[PDB]
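Only one structure is covered here, and it is reproduced in the block below.
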Amino acid sequence: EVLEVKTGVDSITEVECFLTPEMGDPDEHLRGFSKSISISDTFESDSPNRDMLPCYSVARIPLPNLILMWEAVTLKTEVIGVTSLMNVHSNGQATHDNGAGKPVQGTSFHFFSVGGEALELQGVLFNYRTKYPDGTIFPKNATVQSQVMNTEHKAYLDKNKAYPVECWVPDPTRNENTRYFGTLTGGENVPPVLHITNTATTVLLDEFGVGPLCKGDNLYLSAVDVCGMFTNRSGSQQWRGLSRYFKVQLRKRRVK
Amino acid sequence: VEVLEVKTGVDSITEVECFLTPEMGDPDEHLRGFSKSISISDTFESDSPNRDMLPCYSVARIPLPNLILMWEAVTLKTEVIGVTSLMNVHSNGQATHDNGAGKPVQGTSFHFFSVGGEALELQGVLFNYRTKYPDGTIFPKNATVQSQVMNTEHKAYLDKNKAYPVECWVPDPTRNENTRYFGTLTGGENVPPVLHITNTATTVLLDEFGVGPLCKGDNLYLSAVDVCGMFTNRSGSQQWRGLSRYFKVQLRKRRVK
Amino acid sequence: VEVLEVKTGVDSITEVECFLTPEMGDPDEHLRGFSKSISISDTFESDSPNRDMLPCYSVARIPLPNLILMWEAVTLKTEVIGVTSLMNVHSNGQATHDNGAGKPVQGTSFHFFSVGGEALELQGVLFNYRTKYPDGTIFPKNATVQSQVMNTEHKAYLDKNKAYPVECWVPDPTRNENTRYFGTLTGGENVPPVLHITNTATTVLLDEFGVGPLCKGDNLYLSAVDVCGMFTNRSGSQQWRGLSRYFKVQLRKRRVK
Amino acid sequence: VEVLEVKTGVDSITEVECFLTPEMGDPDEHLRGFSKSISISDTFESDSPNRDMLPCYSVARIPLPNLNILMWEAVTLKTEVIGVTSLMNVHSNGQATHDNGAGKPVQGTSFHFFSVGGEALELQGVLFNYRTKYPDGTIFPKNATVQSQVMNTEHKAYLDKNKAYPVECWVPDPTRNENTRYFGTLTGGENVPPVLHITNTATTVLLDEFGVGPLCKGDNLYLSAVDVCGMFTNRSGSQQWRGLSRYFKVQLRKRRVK
Amino acid sequence: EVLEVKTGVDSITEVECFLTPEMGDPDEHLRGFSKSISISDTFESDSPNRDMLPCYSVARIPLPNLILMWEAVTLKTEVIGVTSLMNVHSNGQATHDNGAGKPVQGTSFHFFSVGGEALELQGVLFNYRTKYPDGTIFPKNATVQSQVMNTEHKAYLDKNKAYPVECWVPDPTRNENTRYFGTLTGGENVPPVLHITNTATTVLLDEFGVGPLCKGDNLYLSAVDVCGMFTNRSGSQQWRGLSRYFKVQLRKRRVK
Ligand SMILES: CC(=O)N[C@H]1[C@H](O[C@@H]2[C@H](O[C@]3(C(=O)O)C[C@H](O)[C@@H](NC(C)=O)[C@H]([C@H](O)[C@H](O)CO)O3)[C@@H](O)[C@H](O[C@H]3[C@H](O)[C@@H](O)[C@H](O)O[C@@H]3CO)O[C@@H]2CO)O[C@H](CO)[C@H](O)[C@@H]1O
Ligand SMILES: CC(=O)N[C@H]1[C@H](O[C@@H]2[C@H](O[C@]3(C(=O)O)C[C@H](O)[C@@H](NC(C)=O)[C@H]([C@H](O)[C@H](O)CO)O3)[C@@H](O)[C@H](O[C@H]3[C@H](O)[C@@H](O)[C@H](O)O[C@@H]3CO)O[C@@H]2CO)O[C@H](CO)[C@H](O)[C@@H]1O
Ligand SMILES: CC(=O)N[C@H]1[C@H](O[C@@H]2[C@H](O[C@]3(C(=O)O)C[C@H](O)[C@@H](NC(C)=O)[C@H]([C@H](O)[C@H](O)CO)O3)[C@@H](O)[C@H](O[C@H]3[C@H](O)[C@@H](O)[C@H](O)O[C@@H]3CO)O[C@@H]2CO)O[C@H](CO)[C@H](O)[C@@H]1O
Ligand SMILES: [K+]
Ligand SMILES: [K+]
């Protein structure tokens, strides 16, 4: 039972923050990057290393202590540091003799969500015989059915650099108290197209005029921004990610 | 059917929520969601695809609470489930270049869904009328050369799962008054998958007179195809890859004469 | 014609529903919907395409119930039929790479459709004015070098099937006041077909005064081209591939003076 | 000009309908609508294009019915590229895309542009290379300096002559052109696919934010266009710009001014 | 406190100008171009020369002297000289035997902002061990966190030919008194798509009907228009940039 919005200057608040990407971080110098990608010798023997697997990012932001609950109404968001992908001089692979370095490009996933509780995930596997590595949280008791839909694979995005992007998507059968948005663009030569502006707002209210309601006075923000792959001079390839800005406006709502 | 007023009251609305799994061919016990690798006939007349090489339409007939009243489908939420699985570029695929990652799934895609109060109605069109379609599939019969453009003999109902090959059949635009259907074919061998997910998008199913699909016999028919492209193995062989599709439909009771 | 009021009543509306088959050249009895394989001339002056290598505009003149009143075309639903046929990549096609699937139909496409109350009016434009067009086609006559940009002598009516080559003719934008036309040329050898289907989309045919095409002599004219791209067989030779188009047009009776 | 009321009555409106042919270079008597094959200089400083290799802006000055204070005001535009299907000729001395394949279609860099004004389009010069030597018979930025590569305000002109103003040297001057409406798109890159739409159902409104269209001085309407569709590649691999004509239909009304 | 707009003939003014691009200008003939791009031998040794680094452009425009403040209400903007990119004959690299020169293409960044004070920047680095050259203003005290987000890297776009595009982006946590817009399109074969028209206006008012308010009677305009790279006959590549036109309409606003 959602009742009226509380008004007055005291009745609104704002959360502003950035979520850093979690791409694998193969050493102390390579934050924002994965380990170079290797290919298994057989389909059955797919065994990716942990630092080769991008993961979902999540932040739980505490809100002013308040029945009233904070209701998330609007979102401004964007990728931070888009211009960094213009570095084409840092030991990349030349496009042709005497040319500049190939820029970051190829398969991308750009995703963000705002909820009054953890994002709910459903597991789907490209290859059910993939061995996922220690330190990740992955679909357990995988069967061949996991390659299309196995409803045993349910989880909460409740830990950082744990949930690999390739294993998990938002569960469309749940997430009633979250709003999520994502685009996968696959293909080795796909160009990054990244828009920035401080003039665009997303409205988080549902068709009944109600936004995510924050349980325990916590706001859940989640993101993935795999921008593509950086190709080294040797030809080896690493995922490259960027941080995402969130600004969320909230208001006090009475509930029964 | 004269369509009359909508019922109101708590008893008068219901919701259907489910997923349709893809039917890409499943050539062995480990390859659900994939087809057999594609081979090419030496002539048009010798084209004889194996069944497990042919993606088919998916369909589910969903029973509704028993009810003259009929359930009317009013809105749809839908999306492709598992889009991020296509980021697996390390599972014995074909390197894009020396020391590179594996080619991701790409190329010819067909993304399609329908919601109706009866089975989707189909019209057959053949790329090559001399293609010999395999046992266990339901395909256009008595094909002639006119079947390559339009033969009105090829009518059917999407009334069985794992049966109707995608490449032979399309929604019949001369029929389907009681269904709403939506699809996109993006052809070309290097086409990138572009797959959007969100829980904030709704499609309204009402027609221009405010009437949605009316569920004959209290059954709702959901249909889908989501061929996302092809996976390329190290050897260079290629297999179709598909994903499941989520459907959430809202229905209301409607009186008819 | 001064346009006056619309007639009302059950008897005042009618519908046309049909399909137009493509006319790609049909080089033999097995290849309806295809052109002859494409060959290239040695020089501009020796360009000499055979008839079965030239796609042509499709047209149907549909008689309407005999009626001063005139039938007025108000709305259109239209759709390319057989889009999924283009997923046959196993039928004598050139492999994309060693051990890969066959190439899908792709490259240059023209998708076009028109609805009118008289024949579509055409203007001739030639890529190369010295092209010798074949017997059995209707093509710009007395061509000059000016015909490569605009020669106002080249006027015609789309009044016959398998006759007017797509490459020679376009809708005349200086005329066609009693027709609504819509077309897209997408050029390039690797262009991917993007073909959308749905039964939920309507095009309104009314002009800015609220008047649709008015059907002279109680005839409705539908025209189409759907060259989807080229099919490449295993030898590398290429052929245009086209598909049928569905039309459904709603009409009403309009009084004129 | 204080703009006052619009005149009404059967006599108060008129239409202009015409087409502008492209001016691509026309290297011989058989190649109207094409440029000369494109060649490339051996050094940056020695860039020296032939006249017949340079596409130019097209312009028409259209006399309107005599008014005299009343002026013709341009209110709406329908426009269309004429002959889009000609680009389906892939059998006329083209380079085959692969062994036994069809000819490569026209593709690559394009510029599609049109304007409607009550006076000549005003141009600003910008040079890719200020040391480019532009040929006799063209009108081009004079006294070019290195600043001409980004913005040299000396390079002002009117589009007042055909086969004269090379497309690559000139753009509409956004600091002027208040009595003109202009629209254009450059799509660059050697494999760019032409995407050419045609319909007789699309109208562009020419009124500004105050409800005032271009006012035609001396009762003349100015139409300008460029439609470089891409390049045609012949059997030898050499490449020529290909252009097409553009249709204009403009509706005008009588407006009183003080 | 923002109060009423002033009316009357004299209560409005316009600013019209162009900002020239700053791509690096490696010699006296190459305004609008960068130095040819070279690639470091190792990731760690990335050290771009100054004239190889495009920078943000900025102009501070004095307004009629005026509490009342000038409020920016509308913008028209356009890239100037788009057709110059049709020069495919000036010692470029033929796309194939006997073919024309490859046009300007590949990675682009088109960006513009209008503010009543300097654009505020946040630093993000592709490679934190990049040695940025003397004469540029770059993120100082870089750590591996600077590859994703280091909140120490704050600056104002207060100088021309100084702030490298690849190091800096607008700071979404600040910039309340500016409206900014940008698009990064990455990839070496990306085609430039450049539209021009004098019929398009952007409204600069925020959700409360308030545009940027010009402190000290100064209007701040900023831009980047890296259109892509030109490829020379040898294969060497140089960034190519173009000027940007700005027209801004302002009105007088009373504030307390
Ligand atoms: C070419 C090669 O050996 N590749 C190994 C890789 O080895 C590391 C490094 O290679 C590169 C690469 O993959 O090309 C160099 C590149 O600049 C790096 N890029 C970035 C953005 O950091 C990447 C990257 O760090 C990794 O791919 C991340 O996974 O690495 C080699 O040049 C380096 O060679 C050293 C020799 O090992 C050493 O004996 C000799 O004395 O000195 C050279 C130079 O220091 O070794 C690096 C490994 O420590 O390593 C990855 C996974 O770790 C794979 O094994 C590649 O196959
Ligand atoms: C290269 C080849 O022989 N291809 C056959 C295919 O043979 C199977 C397998 O090949 C692959 C492939 O096509 O590259 C390996 C790949 O990882 C698999 N991918 C996935 C996602 O499962 C595919 C896939 O399973 C099939 O293409 C689905 O149709 O298969 C071969 O490497 C394997 O080789 C065996 C030899 O034949 C055998 O002599 C030797 O003793 O052992 C090796 C290793 O097992 O055989 C596989 C099964 O036959 O088979 C398909 C059947 O449609 C086609 O004939 C391909 O042309
Ligand atoms: C091929 C080469 O040496 N490249 C050097 C570059 O040398 C300069 C110039 O090369 C070019 C180039 O291809 O990079 C020619 C090109 O047309 C120029 N393009 C433009 C748009 O100006 C570019 C450009 O100016 C620079 O790349 C900017 O960074 O330069 C050479 O042709 C030229 O060679 C001279 C010899 O030095 C001289 O011994 C010989 O007798 O005469 C020739 C011709 O004058 O030298 C130019 C350097 O002054 O220089 C850049 C560094 O700026 C890099 O080192 C490239 O790798
Ligand atoms: K006319
Ligand atoms: K001005």
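Swiss-Prot numbering applies to chain E: residues 26-91, 100-289, in that order.
Determined by X-ray crystallography, 2.1 Å, according to the entry header.
Every residue gets a Cβ built from N, Cα and C, even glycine.
Its own atom aside, the Cβ of E:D66 (variant position) has 10 Cβ atoms within 10 angstroms in the protein chains shown. As a natural variant entry, E:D66 to H appears in Swiss-Prot alongside the note: In strain: Isolate MAD11-BR.
Within 10 Å of the C-beta of E:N74 (variant position) we count 16 further C-beta atoms, all protein chains included. Quoting Swiss-Prot on the natural variant E:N74 to S: In strain: Isolate NY-1B, Isolate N1 and Isolate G3.
A helical conformation is recorded for E:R75 (variant position) in the three-state DSSP classification. Listed in Swiss-Prot as a natural variant, E:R75 to K is described as follows: In strain: Isolate YI, Isolate TKY-2A, Isolate MAD8-BR, Isolate HER1-BR, Isolate NY-1B, Isolate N1, Isolate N4, Isolate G3, Isolate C1, Isolate CY, Isolate MY, Isolate AIC-1A and Isolate Tokyo-1.
Quoted from Swiss-Prot for the published natural variant E:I113 to L: In strain: Isolate YI, Isolate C1, Isolate AIC-1A and Isolate Tokyo-1. Taking all protein chains in view, 25 other C-beta atoms sit within 10 angstroms of the C-beta of E:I113 (variant position).
In this structure, E:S117 (variant position) is part of a helix by DSSP. According to Swiss-Prot, the natural variant E:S117 to T carries the following note: In strain: Isolate YI, Isolate TKY-2A, Isolate MAD8-BR, Isolate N4, Isolate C1, Isolate CY, Isolate MY, Isolate AIC-1A and Isolate Tokyo-1.
If you draw a 10 Å sphere around the CB of E:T128 (variant position), it holds 21 other CB atoms from the protein chains shown. For the natural variant E:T128 to A, the note given in Swiss-Prot is In strain: Isolate MAD8-BR, Isolate NY-1B, Isolate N1, Isolate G3 and Isolate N4.
Quoted from Swiss-Prot for the published natural variant E:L158 to V: In strain: Isolate YI, Isolate TKY-2A, Isolate MAD8-BR, Isolate NY-1B, Isolate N1, Isolate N4, Isolate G3, Isolate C1, Isolate CY, Isolate MY, Isolate AIC-1A and Isolate Tokyo-1. In this structure, E:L158 (variant position) belongs to neither helix nor strand by DSSP; it is coil. Cβ neighbours within 10 Å of E:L158 (variant position), excluding its own Cβ and spanning all shown chains: 26.
Cβ neighbours of E:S267 (variant position) (same chain, under 8 Å, six or more residues apart in sequence): E:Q126. Here the residue is the original one, but Swiss-Prot notes a natural variant at this spot, E:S267 to L: In strain: Isolate HER1-BR.
The annotation that Swiss-Prot gives for the naturally occurring variant E:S269 to Y reads: In strain: Isolate TKY-2A. Counting only same-chain residues six or more apart in sequence, the Cβ atoms lying under 8 angstroms from the Cβ of E:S269 (variant position) belong to E:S61, E:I62. Classification of E:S269 (variant position) by DSSP places it in coil, neither helical nor stranded.
Among the natural variants in Swiss-Prot is E:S269 to T, noted as: In strain: Isolate YI.
Quoting Swiss-Prot on the natural variant E:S269 to F: In strain: Isolate MAD8-BR.
With respect to E:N74 (variant position), the closest of these variant positions in Cα terms is E:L158, chosen from E:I113, E:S117, E:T128, E:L158. Checked against ligand 3, the variant positions E:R75, E:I113, E:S117, E:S269 give E:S269 as the ones with a Cβ under 6 Å from it, listed in sequence order. With respect to E:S117 (variant position), the closest of these variant positions in Cα terms is E:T128, chosen from E:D66, E:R75, E:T128, E:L158. In space, E:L158 is the closest of the variant positions E:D66, E:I113, E:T128, E:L158 to E:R75 (variant position), judged by Cα positions. Under 6 Å, Cβ to nearest atom of ligand 1: this is the test, and of the variant positions E:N74, E:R75, E:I113, E:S267 it is passed by none. Chain D comes within the C-beta cut-off of under 8 angstroms for none of the variant positions E:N74, E:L158, E:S267, E:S269. Taking the variant positions E:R75, E:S117 in turn, the residue surrounded by the fewest other Cβ atoms inside 10 Å of its Cβ turns out to be E:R75.
When secondary structure is read from DSSP and collapsed to three states, E:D66 (variant position) falls in the coil class. Proximity to chain A, defined as a CB-CB distance below 8 A, holds for E:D66, E:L158, E:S267 out of the variant positions E:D66, E:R75, E:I113, E:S117, E:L158, E:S267.
Nearest in space to E:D66 (variant position), taking C-alpha to C-alpha distance over the variant positions E:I113, E:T128, E:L158, is E:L158. With respect to ligand 4, the variant positions E:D66, E:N74, E:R75, E:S117, E:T128 contribute no residue with a C-beta closer than 6 angstroms to one of its atoms.
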